[PDB]
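Visitor: Here it is, the structure in full.
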Protein chains: 2
Amino acid sequence: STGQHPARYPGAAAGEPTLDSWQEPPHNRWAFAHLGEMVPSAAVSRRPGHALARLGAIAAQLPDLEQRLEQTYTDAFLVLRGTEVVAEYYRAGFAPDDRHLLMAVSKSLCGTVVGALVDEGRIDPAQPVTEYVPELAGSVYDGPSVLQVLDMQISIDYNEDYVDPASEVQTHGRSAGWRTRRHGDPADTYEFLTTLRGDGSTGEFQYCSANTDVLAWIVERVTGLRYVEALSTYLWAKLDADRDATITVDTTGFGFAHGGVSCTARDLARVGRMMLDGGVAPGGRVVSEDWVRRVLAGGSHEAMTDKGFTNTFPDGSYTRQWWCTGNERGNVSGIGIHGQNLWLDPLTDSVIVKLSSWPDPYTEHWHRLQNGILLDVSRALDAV
Amino acid sequence: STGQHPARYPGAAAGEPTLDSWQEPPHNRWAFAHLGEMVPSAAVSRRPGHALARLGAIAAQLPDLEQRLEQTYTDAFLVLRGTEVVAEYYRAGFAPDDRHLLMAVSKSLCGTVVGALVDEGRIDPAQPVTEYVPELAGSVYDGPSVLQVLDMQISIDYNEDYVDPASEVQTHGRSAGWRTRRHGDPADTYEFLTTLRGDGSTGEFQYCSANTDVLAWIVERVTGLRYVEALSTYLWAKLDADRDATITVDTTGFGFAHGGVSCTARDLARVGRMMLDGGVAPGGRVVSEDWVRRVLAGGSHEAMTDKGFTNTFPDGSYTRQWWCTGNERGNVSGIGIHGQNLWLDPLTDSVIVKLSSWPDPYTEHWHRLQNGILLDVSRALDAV
Ligand SMILES: NCCCCCC(=O)NCCCCCC(=O)O
Ligand SMILES: NCCCCCC(=O)NCCCCCC(=O)O
């Protein structure tokens with residue numbers, strides 16, 4: 001058993017509604033107003049073909065920027081300097097206000113929600129995961145602290161290989177609804193998490209998407225809110241965003257916290273703006289100054305043994321669901337496969353959003369090109 | 001085989017992407033911008049509890065109206081007199097701009113798209129279905145004309161019982177993704193349609209949801225557009241709507257034309273406004289004056305042998321995906337189970353939208369109450 005979870009609607013029984021019950025009472029009052037949560041659905045446009053390129057200022061310093069964006073399969077690109085949008089690009093077929101999957105940039109949003117609850121004293125990072133989710137007893141999350149989850153410093157038997165059909169990535173996806181279920185698969189994301197094991201060691205960085213979903217589970221146990229609602233209440237609804245975000249949900253309504261958020265490029269930039277404003281957003285404080293300071297400060301460098309990341313960023317690290325370059329600019333970024341970044345450049349008070357669709361989830365090739373663009377654009381923003 | 005269908009995106013292979021392939025190239029460029037079409041998804045609200053009742057004018061004539069709306073599980077209710085919203089109600093927990101499932105009011109929208117294509121001379125109602133969809137040869141739709149589909153005048157072995165777990169309604173839903181698939185079920189909506197049989201007789205009204213999905217299939221074959229896009233291009237994008245509508249899609253991306261559209265009450269009223277304006281909408285003409293005239297005129301009364309409908313509306317009929325009361329007011333309505341109506345009152349140049357969630361799909365009890373409210377509100381709009 002995975003214990004108590006937030007009901008899909010007020011008074012809902014556990015796991016209700018399902019695909020076979022949503023038309024029946026009492027479920028249908030909720031379901032008829034939220035059917036996209038149950039059944040795949042398409043937008044029918046209220047609006048009756050070419051790329052939009054408004055790179056403007058940085059164009060003089062980076063003449064070939066649009067070509068470099070094309071070469072990295074860029075769908076949306078936006079630079080926010082202070083409060084001003086100073087450069088934008090959207091590929092043909094993608095509108096400025098269209099939403100785009102964030103992949104693991106979603107993790108940085110989840111970490112922010114956790115941070116807000118730490119500020120409220122509802123989560124203590126020093127406490128074991130099992131203090132908040134007892135049902136993870138007997139799993140790899142039995143022993144580690146919430147901070148070690150936040151920092152991805154738990155050794156786990158989870159092969160985070162995005163291409164291997166047999167990897168835990170795919171099983172994770174089948175459990176949550178991103179992929180077709182097999183018989184014998186865990187019923188939902190919570191159950192999948194309880195199946196994970198490890199050798200018990202901690203302290204070394206191991207990127208594992210399951211960690212973020214454990215954080216979201218903790219958020220639910222501490223607030224009593226569905227993660228989807230907690231993500232709105234503690235973050236999204238304070239941004240003065242143009243559009244709702246969306247997040248995929250599994251068959252219990254649990255949001256795919258580690259990778260399933262979609263939003264517009266401009267709205268994602270509002271998250272970066274909040275970070276560079278010390279944790280304050282138009283709708284109120286999201287996280288404490290201290291939390292933001294710790295994100296910008298980085299994690300333990302010695303924990304970061306990922307050769308690929310450190311080849312590019314020798315003094316890099318990871319903390320609280322953010323990647324920290326440790327470079328001379330102090331760049332920090334949310335990062336997702338296929339080329340998603342929420343990139344912070346504190347030196348110039350700027351945020352860079354790049355949302356892409358590389359053919360491959362992650363390779364040194366795309367990694368080098370992507371980071372080259374983000375660094376060049378950052379430097380182009382420097383006072384001269 | 002069900003023949004050629006509009007690709008989910010430009011250049012897509014048949015049936016691509018699937019739940020297991022959408023992350024791979026070339027699918028992922030499209031899928032990352034449209035993930036809700038593949039995986040159930042929840043809105044993360046950008047906005048930070050009680051019913052809104054602004055019944056206003058008609059309140060004096062119908063003092064107990066709000067109670068009557070509550071008693072019929074009303075979620076949204078809106079009266080448009082001319083171009084003016086003169087009464088509104090939304091239950092606690094449902095916002096004025098929230099979308100609501102239309103159930104078979106969706107059919108009236110599909111019929112409108114067909115009507116537009118008839119105006120363009122791309123569909124001839126007198127022609128057999130097989131003129132446009134040859135693959136329906138050998139099925140119950142082999143022989144009948146497109147008009148007989150529009151008018152629901154084909155005898156079909158399809159038990160339209162919304163509660164019986166064993167009825168064709170459920171198989172239809174399993175084929176399309178509204179319900180959990182069983183082994184042996186048709187793979188998609190098109191395949192399900194090809195399995196339908198009948199005794200070959202025509203001319204008598206038989207309400208069958210499959211008919212509308214055949215119409216949507218015809219729309220796709222004649223335009224080359226996904227039904228979702230055709231619904232936008234020929235109708236929704238001409239309404240000057242506040243929000244996109246949505247429609248559920250099956251595993252090929254085919255919209256659930258007969259029941260799967262959701263939209264706001266105010267936007268649905270724009271469809272009624274278009275009908276009462278002779279087929280013209282803010283964005284241009286949607287259908288011809290003649291088409292609208294034929295809808296308002298009704299179908300053959302003798303074909304209408306449904307005792308339930310005619311008990312309430314003795315001179316009632318059905319044509320072109322609209323129910324026609326044949327009453328002294330000439331009321332016509334789109335109708336969906338659990339209490340959805342797009343109700344036209346030409347006498348007062350008014351449209352009534354009622355979107356509800358009755359516990360039961362359809363019973364004489366709810367039918368009597370629902371129609372009593374719509375008729376009383378219509379009469380309350382009369383000049384005195
Ligand atoms: N479970 C399916 C979706 C999971 C998303 C994974 C993801 O986006 N991972 C990001 C990896 C970034 C690696 C950065 C680096 O090594 O330099
Ligand atoms: N296939 C699942 C959804 C199908 C929707 C069916 C629906 O909305 N039907 C409307 C029936 C109206 C009957 C009106 C009357 O008999 O008076």
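Start at 1 and count along the chain as shown; that gives each residue its number.
Backbone N, Cα and C define each Cβ position, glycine as well.
As a published mutagenesis entry, A:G173 to D (Swiss-Prot position 181) appears in Swiss-Prot alongside the note: Enhances activity. Quoted from Swiss-Prot, the note attached to the mutagenesis of A:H258 to N (Swiss-Prot position 266) states: Enhances activity.
Help me picture these features in the structure, burial and contacts included.
Guide: In sequence order, A:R179 are the residues of the chain that are 6 or more apart from A:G173 (mutagenesis position) and have a CB within less than 8 Å of its CB.
Listed in sequence order, the residues of the same chain lying 6 or more apart from A:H258 (mutagenesis position) and placing their CB within less than 8 Å of its CB are A:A104, A:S106, A:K107, A:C110, A:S209, A:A210, A:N211, A:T212, A:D213, A:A216.
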Visitor: Hey, does DSSP put A:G173 (mutagenesis position) in a helix, a strand, or just coil?
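Guide: Once the DSSP labels are grouped into three classes, A:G173 (mutagenesis position) ends up as helix.
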Visitor: Per DSSP, A:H258 (mutagenesis position) is which: helix, strand or coil?
Guide: coil
Visitor: Over the unmodelled segment of 4 residues, figure out how far apart in angstrom the Cα atoms of A:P48 and A:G49 are, rounded to whole.
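Guide: With 4 residues missing, A:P48 and A:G49 have Cα atoms 12 Å apart.
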